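Report on the structure given below.
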Amino acid sequence: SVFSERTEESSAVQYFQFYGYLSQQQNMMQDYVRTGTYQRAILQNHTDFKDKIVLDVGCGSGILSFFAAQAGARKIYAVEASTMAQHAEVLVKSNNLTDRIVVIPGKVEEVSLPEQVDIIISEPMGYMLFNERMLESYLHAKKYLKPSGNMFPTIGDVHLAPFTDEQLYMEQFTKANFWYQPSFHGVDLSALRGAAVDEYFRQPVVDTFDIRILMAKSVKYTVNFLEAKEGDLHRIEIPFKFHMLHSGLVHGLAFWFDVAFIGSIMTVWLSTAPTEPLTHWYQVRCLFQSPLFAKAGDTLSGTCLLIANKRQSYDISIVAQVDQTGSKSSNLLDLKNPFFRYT
Amino acid sequence: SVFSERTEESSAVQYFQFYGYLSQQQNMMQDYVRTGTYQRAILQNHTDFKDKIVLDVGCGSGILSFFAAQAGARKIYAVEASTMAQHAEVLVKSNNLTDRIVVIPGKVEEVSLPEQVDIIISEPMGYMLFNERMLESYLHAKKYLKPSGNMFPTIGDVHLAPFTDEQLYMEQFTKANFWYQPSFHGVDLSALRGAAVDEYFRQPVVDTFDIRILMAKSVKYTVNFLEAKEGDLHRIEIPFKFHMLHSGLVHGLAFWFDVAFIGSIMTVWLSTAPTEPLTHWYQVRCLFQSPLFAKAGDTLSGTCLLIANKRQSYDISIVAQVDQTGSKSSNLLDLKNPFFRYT
Amino acid sequence: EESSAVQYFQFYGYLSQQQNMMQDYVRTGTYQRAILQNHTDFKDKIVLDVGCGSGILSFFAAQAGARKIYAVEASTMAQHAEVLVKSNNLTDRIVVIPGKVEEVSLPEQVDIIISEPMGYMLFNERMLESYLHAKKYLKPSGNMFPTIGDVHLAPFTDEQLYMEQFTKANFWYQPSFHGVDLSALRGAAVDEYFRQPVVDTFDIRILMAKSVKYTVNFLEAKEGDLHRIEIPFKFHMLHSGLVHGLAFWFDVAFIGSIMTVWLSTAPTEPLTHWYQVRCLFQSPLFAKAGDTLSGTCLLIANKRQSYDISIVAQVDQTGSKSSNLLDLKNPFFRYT
Amino acid sequence: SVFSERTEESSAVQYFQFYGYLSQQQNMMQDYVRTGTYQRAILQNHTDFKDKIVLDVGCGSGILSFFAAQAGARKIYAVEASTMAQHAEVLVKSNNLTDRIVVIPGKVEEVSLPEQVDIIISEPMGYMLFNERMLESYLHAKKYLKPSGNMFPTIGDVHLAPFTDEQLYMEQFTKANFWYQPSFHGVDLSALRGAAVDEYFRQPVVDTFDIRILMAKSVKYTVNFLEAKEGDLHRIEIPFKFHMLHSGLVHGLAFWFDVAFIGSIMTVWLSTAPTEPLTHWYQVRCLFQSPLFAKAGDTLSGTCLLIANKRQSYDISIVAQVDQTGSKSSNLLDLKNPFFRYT
Ligand SMILES: CCOC(=O)C(=O)CN(CC[C@H](N)C(=O)O)C[C@H]1O[C@@H](n2cnc3c(N)ncnc32)[C@H](O)[C@@H]1O
Ligand SMILES: Nc1ncnc2c1ncn2[C@@H]1O[C@H](CSCC[C@H]([NH3+])C(=O)O)[C@@H](O)[C@H]1O
Ligand SMILES: Nc1ncnc2c1ncn2[C@@H]1O[C@H](CSCC[C@H]([NH3+])C(=O)O)[C@@H](O)[C@H]1O
Ligand SMILES: Nc1ncnc2c1ncn2[C@@H]1O[C@H](CSCC[C@H]([NH3+])C(=O)O)[C@@H](O)[C@H]1O
């Protein structure tokens, strides 16, 4: 199948084991911004759902299908690959919606749906939008989408901005310098210090931060889910040119994302920006191996290349240069294993 | 091999991947009670190592092998299945111990050793002692042990005691009651309440606690590593009969463990008891879904049954009754998915 | 029901209960203040005291110069009031008439009716109906003391109380209480506990929105108006969080010719023997600051001299709704 | 029925409304002394129950019937007049005991049983044993008892003893003197002081106390439920002669009670004495209007007469005199309206 060909089994097992927990669905559901914004988007665009056929990709508990039901959908196919699928069936039955919602256990790449749909709904966004690579299943599901059908969310924006955080940068060495001692219980650990430094810097940092550490307005990379194909997400090249608003040391790049629901009545935005209330996605920061000095007015240019890997995640490659000085720094990060710093 | 027939590919991959990180090694090493107590056990029993052949099962960073070298071992075979093996060899070289520590990459069930050993060392203890199932590899390694050789640790004591903690119980009940809502954003979730409670209470609670919450003297279950066979750890049946010292609600059972290093010069104990300084193992508590009332003088009897599973952990069944009244509780826990409650 | 009335009037026949009421200085002092400072509404007037008890209000009316006070009391306290009238040398002015105001015959119409008919949440005990019934003896230009009553409602957050009640219900969750499985009743137990209005006081900071007010004008209203009392509400949430229920209190106003005097049982005011009342939701509602919480509190009069209370509340922005039933006759007195 | 004939409608309605609440059943159930002693009494006398026909008078939640089922009864008729009867039916089914326990809604005086029973069980004890007059229903149920049938409880002991408690006594005047003031908001209340004193002294005081307030060994009055007839409980005359152990002022009589379960295997006692752990019955004290001075060695003689009233309670008449001095005191108390003093 399409899913299995792009994912090591070991990862998929863990992934769907993870989403089989009611506690995780609860964790997502209790994020008021998320759930409220999806509900707001679906109900305020009721003309996009009333008497329509809907597909819920990865329905989990089923919450979005029930929202689609509130909006008047004629028939909702709710596909779910984890065991959560049975619980969804339970909720469908207990909410007297069996005539309207059909739970389909399995992967959307592998199940067969009987008819074309007017609209697809889903919540496939991970850290940095793309983590978990579920966006590809979302795009894959358009094989069941009627031409001129719609996608909720309709588009996704990834934002990048350079940041300064001396303490975060210093933290890595403070942790790694554990190994820089000649007699830990009589053992010289120092030979592993460089390896420890490298290991820490390959971890993207998941947490939030004060927006005051940001040194330039973000660069935006847009995925239009109506236009994009699954293959578009295998290699994501995000060039950037930052016009520095502040003078100082740039320690790395900060990441967050927005998604938009573009309905017939209105467009509704779900934002994970550090200027907005915190969500369960937080934000993500990728350090440069070496800080770059920049003056306000200078340009910081380079590339963030996201390469999809077989663990349902991405290898992140960042190259940055201060154009005015030629000072250069890069980093390569493994997004499947982020460091959760939030407290 | 013995390891692969009894272990899922997915679980083993994540396990040995997990232990491939220097940061996790740093976390274990920075547990001073653990590391210091091991070093104390090995050095104070230097005669059990002097000019001896040693096997270190799962050497990780190699720290125990270095202790064995400090104590005068002539040759140490250090077996390690994760990529950490590469790092351990780096340390063996930078510490000029190549003539004495031989790193052998691979699983102890699969590698070939050149000779039998006089003593086996390892740190195979997990949560509730048994989690991760490394004790089976530790016991499996005895095929390389000479007829009158020794094991460090030599024995392991599991301790059980009932506790009262209304707040923890109500905490979990508070979490589970989310699924009690009849109108979460208009959706009746209640049909799943029972499912939510089951899932939450199946999580052993990992943390520490004040000893005064204990309602009776602990019961001890001893595993003798010198005599026990690997197969013995597939199904562990722990009967218990507590003589209640205090009247009140028993909300569940608390678990911790001791291990002993029985050397020629001394017996050295490593304890994770709540009366002792905290370790990275903390303590473990298994909640009853419903508490049992008992009076001082009553006896609380039952069985704790541990079933080894394919995810390198245990299915826990706890059945307990207040003998005088017939008040009974039965519970099942999934040790692989614990609740980390500390700070 | 005869059964309810017997207990009611036996309860009010005890001197200790009168003492308990009298020793509420806010109540007694505020009543006295309302009557004396509007003394011209009583001076040389005819008064009816509905449910006079010990007679204290009739005595206030006498102090204000009333020419004649008919003090109606159905409990045996009526006999104690007459003792006080004699020992206070007011036989020429206070006439105790034992019996129910619905059943006695009065010699003349009155200029003003006084009474203390307020129960928990104002309406408990359904004595307001007797008060309004008594208006048959009221002159066209007559007055009522109190004249109006305001019921105040506000959403509140109080996790401690909610878990307190759930902890109690959790008893019925046991699969083996002395070997007996009680759990099949847990749903019934929760329902019962959560049907208890909680009588006590609280810190005003638990309130999550400015209160909503429902006013009953005793001068205008009919007895019949009180069998079904429908109180709609729309709260504009000031704080984000879990709404665990609705808090209730009441004010009454004595609108006299000289001044208006207010008696308040609000949590911002000194405590009275009425405290305040809270109705818990079985499931709390999450609301954000700025959201709207709308719904209805419906009071249906029953034959046990009280009301069946249905509270339905909804967060308008999410559709999260909670429904609840309270038996006002059996409250939980939490105050200590 | 005999029940409707001895109780005003108003009282019975309130009584059975009161007992229709689960919280009330719960409070009785959570009295461990009570519930546990009944369970012990029934299980330890299993030969009095195994394959027998049982009558449970006023089963409430049904708990005693379930104890009888545990002891092996072939059949239990569980009679209950409040709406609790319904909830009892639910528990019998959910506990898979419909073939052995038959819930019979109604008053034991009014329902019909299909057959005679071997043993009657009940918990009919009120304050000072006799309050609520349920013992008459219990004795009435003997119309269904086989000759040589048994009753659990089998006997009831009411204990009386003189006590000294100056503070309790003074409390009464402190409370009544509220009315002894010439200008309560301008009103002279004093004419009612005597009535207030009266009202307070007519209330039996419910609470517990230090046994050291007792001034003589108690006198015991026994009801043998096997022999007694309903009518025996309408008028209960308890003569007493106390031999004073301590010198001082006697302020009244303290009351408590025991019941005994006289089975074929053993006798089990349920005691509410102030020397025993507290129960929901506490103890009861009836004050004398005027205290009596007694010397150690003096005799305090008199009568406690309990007269049943239609409010399902008793009018208590107590007359006592110190024989050596002739000083005399009386009190008339209404057990229906006690003062709950316990704090
Ligand atoms: C929570 C406290 O509740 C209260 O405020 C009251 O009910 C006030 N209480 C006490 C107030 C008292 N007057 C005082 O201020 O001293 C009501 C009194 O009115 C009597 N009564 C109730 N119905 C009655 C009826 N149809 N006909 C005649 N009498 C009635 C009652 O027997 C009682 O004596
Ligand atoms: N290819 C796939 N096919 C089906 N379900 C999937 C797939 N990939 C991920 N999922 C599920 O999609 C869900 C993403 S989480 C969103 C769940 C739910 N719609 C909610 O908003 O609460 C998880 O339950 C995953 O198990
Ligand atoms: N069957 C096995 N064979 C070899 N190594 C193993 C096996 N099971 C676990 N391990 C490794 O053993 C280690 C357990 S942690 C103990 C490491 C070291 N003794 C120290 O105290 O620092 C990890 O590095 C695991 O990867
Ligand atoms: N005459 C009567 N007939 C039937 N039930 C009665 C009668 N009098 C009292 N009861 C009930 O008897 C119970 C008294 S206490 C509850 C006793 C129960 N067996 C237990 O141990 O928990 C109440 O449920 C009353 O409603």
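Chain B is numbered as in Swiss-Prot, which gives 136-478 for the residues shown.
In case you wondered, yes, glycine gets a Cβ from its N, Cα and C as well.
According to Swiss-Prot, the feature S-adenosyl-L-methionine binding site maps to B:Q160, B:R169, B:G193, B:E215, B:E244, B:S272. Cβ environment of B:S272 (S-adenosyl-L-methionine binding site): B:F138, B:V192, B:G193, B:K242, B:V243, B:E244, B:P259 lie under 8 Å away, each six or more residues apart in the same chain.
What Swiss-Prot lists as domain 'SAM-dependent MTase PRMT-type' is B:147-454, and the listing cites sequence analysis.
Under 8 Å, Cβ to Cβ, and six or more positions away along its own chain, B:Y154 (mutagenesis position) finds B:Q160, B:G195, B:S217, B:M219. The note that Swiss-Prot attaches to the published mutagenesis B:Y154 to A, F or R is: Loss of S-adenosyl-L-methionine binding. Loss of protein methyltransferase activity.
As a published mutagenesis entry, B:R169 to A appears in Swiss-Prot alongside the note: Loss of protein methyltransferase activity. Remark: B:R169 (mutagenesis position) has B:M163, B:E258, B:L405, B:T414, B:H415 as non-local neighbours, by Cβ distance under 8 Å and separation of at least 6 in sequence. DSSP classifies B:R169 (mutagenesis position) as helix under the three-state reduction.
Under 8 Å, Cβ to Cβ, and six or more positions away along its own chain, B:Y173 (mutagenesis position) finds B:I198, B:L199, B:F202, B:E258, B:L405. What Swiss-Prot notes for the published mutagenesis of B:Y173 to A is this: Reduces protein methyltransferase activity.
Secondary structure from DSSP puts B:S217 (mutagenesis position) in coil. Here the residue is the original one, while Swiss-Prot reports the published mutagenesis B:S217 to E with the comment Loss of S-adenosyl-L-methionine binding. Loss of protein methyltransferase activity. Localized in the cytosol.
Record note (Swiss-Prot) on the mutagenesis of B:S217 to A: Loss of S-adenosyl-L-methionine binding. Loss of protein methyltransferase activity. Localized in the nucleus.
One entry in Swiss-Prot concerns the mutagenesis experiment B:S217 to C or T. Its note says: Loss of S-adenosyl-L-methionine binding. Loss of protein methyltransferase activity.
B:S229 (mutagenesis position) falls within a helix when secondary structure is assigned with DSSP. The annotation that Swiss-Prot gives for the mutagenesis experiment B:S229 to E reads: Abolishes dimerization.
In Swiss-Prot, a mutagenesis experiment is listed as B:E267 to Q, annotated with the note Abolishes histone methyltransferase activity and reduces coactivator activity. The secondary structure of B:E267 (mutagenesis position), as reduced to three states from DSSP, is coil rather than helix or strand. Under a cutoff of 8 A between CB atoms, and with a sequence separation of 6+ in the same chain, the neighbours of B:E267 (mutagenesis position) are B:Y150, B:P259, B:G261, B:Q447, B:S448.
Cα spacing between B:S229 (mutagenesis position) and B:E215 (S-adenosyl-L-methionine binding site): 18 Å, rounded to the nearest whole number. DSSP assigns B:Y154 (mutagenesis position) to coil, not to a helix or a strand.
The Cβ neighbour count for B:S217 (mutagenesis position), using a 10 Å radius over every protein chain in view, is 20. The record assigns B:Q160, B:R169, B:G193, B:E215, B:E244, B:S272 to the S-adenosyl-L-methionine site; their largest pairwise CA distance measures 25 Å. Long-range Cβ contacts of B:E215 (S-adenosyl-L-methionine binding site) within its own chain (separation 6+, distance under 8 Å): B:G193, B:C194, B:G195, B:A223, B:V238, B:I239, B:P240, B:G241.
In this structure, B:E244 (S-adenosyl-L-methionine binding site) belongs to neither helix nor strand by DSSP; it is coil. Taking the recorded positions B:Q160, B:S229 in turn and counting surrounding C-beta atoms within 10 angstroms, the largest count is reached at B:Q160. Filtering of the recorded positions B:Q160, B:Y173, B:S229, B:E267, B:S272 by Cβ separation from chain A (threshold: under 8 Å) yields B:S229, ordered along the sequence. The 6 Å Cβ screen around ligand 3 retains B:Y154, B:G193, B:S217, B:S272 from the recorded positions B:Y154, B:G193, B:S217, B:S229, B:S272, ordered by sequence position. Counted within 10 Å of its Cβ, the other Cβ atoms near B:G193 (S-adenosyl-L-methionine binding site) come to 24, all protein chains included. Around the Cβ of B:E244 (S-adenosyl-L-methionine binding site), 20 further Cβ atoms fall within 10 Å across all displayed protein chains. Following the DSSP three-state reduction, the secondary structure of B:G193 (S-adenosyl-L-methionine binding site) is coil.
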